[PDB]
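See structure below.
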Amino acid sequence: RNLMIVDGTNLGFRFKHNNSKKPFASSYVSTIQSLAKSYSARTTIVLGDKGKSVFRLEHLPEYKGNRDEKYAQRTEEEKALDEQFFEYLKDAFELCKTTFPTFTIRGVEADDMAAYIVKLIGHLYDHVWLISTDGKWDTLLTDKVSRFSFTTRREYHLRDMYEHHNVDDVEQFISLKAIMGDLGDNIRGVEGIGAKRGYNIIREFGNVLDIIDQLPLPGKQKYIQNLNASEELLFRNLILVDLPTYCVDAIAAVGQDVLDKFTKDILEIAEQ
DNA sequence: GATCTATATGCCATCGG
DNA sequence: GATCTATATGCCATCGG
DNA sequence: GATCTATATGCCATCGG
Ligand SMILES: [Ca+2]
Ligand SMILES: [Ca+2]
Ligand SMILES: [Ca+2]
Ligand SMILES: [Ca+2]
Ligand SMILES: [K+]
Ligand SMILES: [K+]
Ligand SMILES: [K+]
Ligand code: NA
Ligand code: NA
Ligand code: NA
């Protein structure tokens, strides 16, 4: 039997329809129930977002500032629609709590809770299914951990990493995100390096820690000059994007007692 | 040329009497 | 009782994939 | 969130005594 971990705020956008004024709490819960059955999940854990990541803010005060800018620019009509949506989503979460173990921890990204759950209890299940449209959750893929995106309708598996992310494995994926940064979170990368040049450098030199150890790289191309100046950026970005390595620290950033209680609660759920 | 940077979509109810 | 005086918090990253 | 629009790189001598 399997474990299913839901990126719950992320999933809620499947219910955002400007031409529907109706509540969706019931359909939200039902969708999760049907996904759990589809994926033979004996355990389902629903995660939700609750404020910006304290762990990441500490390293980067402009973290997700781009998201604030996006919402700031809304028209009066858009704001009204969004407020209705987000109130309906809050109601969907409340209903969810009565049915599934559902976690929100202020100042902790759902990404980090998911990474930690997989590390703590993933071994107790045949397969782990991650319900998220967020490609960064593919930092967690293994032969036993896969992802489903409602947006693309695709299942993401470790063996298809190159098709999906232009890298061959998770370690290269994490390195690539550190070099490239993450536009969605307002984390700048090395200017001039995208997936193609990033993959080439990784293939040649290894992971980001290996690359740092070899700087300066040769070449007078601007993007290499930029890479050569980016040791501190790369170390920082690695902390921000290497979900499996830093998930425990990210949770502990809002209190060690909180981490200890979450650990306890997750272990207990896996026995229920 | 590919590749990268940067922007804007009021996105989104998979799929089966 | 309420009301006022006086003090101490190493406060504080709203909120949305 | 993915996806799309739009921009800027003075790019570029693969690889083997
Ligand atoms: Ca997230
Ligand atoms: Ca189906
Ligand atoms: Ca607001
Ligand atoms: Ca050849
Ligand atoms: K970049
Ligand atoms: K007074
Ligand atoms: K087009
Ligand atoms: Na560009
Ligand atoms: Na006081
Ligand atoms: Na666009």
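Note that chain A carries Swiss-Prot numbering, so the residues on display, from first to last, are 20-291.
The way this entry was determined, per its header, is X-ray crystallography, 1.9 Å.
Positions of Cβ are set from backbone N, Cα and C atoms, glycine also.
Sequence-distant contacts of A:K83 (mutagenesis position), defined by Cβ-Cβ distance under 8 angstroms and a gap of at least six in the same chain, are A:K71, A:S72, A:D204, A:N205. Record note (Swiss-Prot), mutagenesis A:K83 to A: No exonuclease activity, retains full endonuclease activity on a flap structure. Binds DNA pseudo-Y substrates with a dissociation constant of 200 nM. The unchanged residue is displayed.
DSSP assigns A:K83 (mutagenesis position) to coil, not to a helix or a strand. Here Swiss-Prot flags A:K83 as DNA binding site, drawing on experimental evidence.
The Mg(2+) 1 binding site annotation in Swiss-Prot covers A:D130 and rests on experimental evidence. Secondary structure from DSSP puts A:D130 (Mg(2+) 1 binding site) in a helix. Summarising the environment of A:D130 (Mg(2+) 1 binding site), the number of other Cβ atoms within 10 Å of its Cβ, over all protein chains shown, is 25.
Looking at Swiss-Prot, you'll find the mutagenesis A:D153 to K noted as follows: Complete loss of enzymatic activity. Long-range Cβ contacts of A:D153 (mutagenesis position) within its own chain (separation 6+, distance under 8 Å): A:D26, A:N29, A:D130.
Summarising the annotation, Swiss-Prot assigns domain '5'-3' exonuclease' to A:190-263.
Under the heading of mutagenesis, Swiss-Prot lists A:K196 to A and annotates it as follows: 10% exonuclease activity, little change in endonuclease activity. Binds DNA pseudo-Y substrates with a dissociation constant of 200 nM. Secondary structure at A:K196 (mutagenesis position), taken from DSSP and collapsed to helix, strand or coil, is helix. Just so you know, the Cβ of A:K196 (mutagenesis position) picks up 27 other Cβ atoms within 10 Å once every protein chain is counted.
The K(+) binding site annotation in Swiss-Prot covers A:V209, A:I212 and rests on experimental evidence. Residues within less than 8 Å, Cβ to Cβ, of A:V209 (K(+) binding site) and separated from it by at least 6 positions along the same chain comprise A:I198, A:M199, A:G200, A:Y242, A:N245, A:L246, A:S249, A:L252, A:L253.
In the three-state DSSP classification, A:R216 (mutagenesis position) falls within a helix. Listed in sequence order, A:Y242 are the same-chain residues six or more apart from A:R216 (mutagenesis position) with CB atoms under 8 A from its CB. A mutagenesis experiment is reported in Swiss-Prot for this position, A:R216 to A, and the note states: 100 fold increase in the dissociation constant for pseudo-Y binding. Drastic increase in the dissociation constant for 5'overhangs binding.
A mutagenesis experiment is reported in Swiss-Prot for this position, A:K241 to A, and the note states: 10 fold increase in the dissociation constant for pseudo-Y binding. 10 fold increase in the dissociation constant for 5'overhangs binding. Sequence-distant contacts (6 or more apart, same chain, Cβ under 8 Å) of A:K241 (mutagenesis position) comprise A:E210, A:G211.
Looking at A:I212 (K(+) binding site) and A:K196 (mutagenesis position), their Cα atoms lie 11 Å from each other. For ligand 1, there are no nearby recorded positions; that is, of A:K83, A:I212, A:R216, A:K241, none has a C-beta under 6 Å from one of its atoms.
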